[PDB]
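Down below is the structure, laid out as structure tokens.
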Amino acid sequence: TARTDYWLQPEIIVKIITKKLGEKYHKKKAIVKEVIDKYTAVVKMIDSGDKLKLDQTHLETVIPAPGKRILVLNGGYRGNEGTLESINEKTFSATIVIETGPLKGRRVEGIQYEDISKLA
């Protein structure tokens, strides 16, 4: 179905949420350069440029400012790009406008943070 347990895509910004590869990287952002076998990212840290391989469980999507572009990673809108309109922190969700495909222009409320990420 459109719902998968794996979510990484290349060319998105993620936040490293583990200390396991060194405290240097904890809470720091990176670009996903490649996805290997669904669950693993090869990331390049934005600040240092260091390369790491990390499971999805050690990464978090990055929700950008209003007006900025996201990729939909999961659920029925997956594969489309969108514009982040607003967030609802309480429900870990966002409102986006779909920017691609047949539903371009649709305003989608309540898309989970986990299902979208800032495009690099």
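Quick note: numbers on chain A are straight from Swiss-Prot, i.e. 274-393, in order.
Looks like X-ray crystallography, 1.5 Å, at least that's what the header says.
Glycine too: its Cβ is placed from the backbone N, Cα and C atoms.
According to Swiss-Prot, the mutagenesis experiment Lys302 to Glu carries this note: Significant reduction of RNA-binding activity. The Cβ of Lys302 (mutagenesis position) lies under 8 Å from the Cβ of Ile286, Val287, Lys288, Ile289, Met318, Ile319, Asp320, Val335, each on the same chain and at least six residues away in sequence.
Here Swiss-Prot describes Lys391 to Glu as a published mutagenesis experiment; the accompanying note says: Significant reduction of RNA-binding activity. Look at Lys391 (mutagenesis position): DSSP puts it in a strand.
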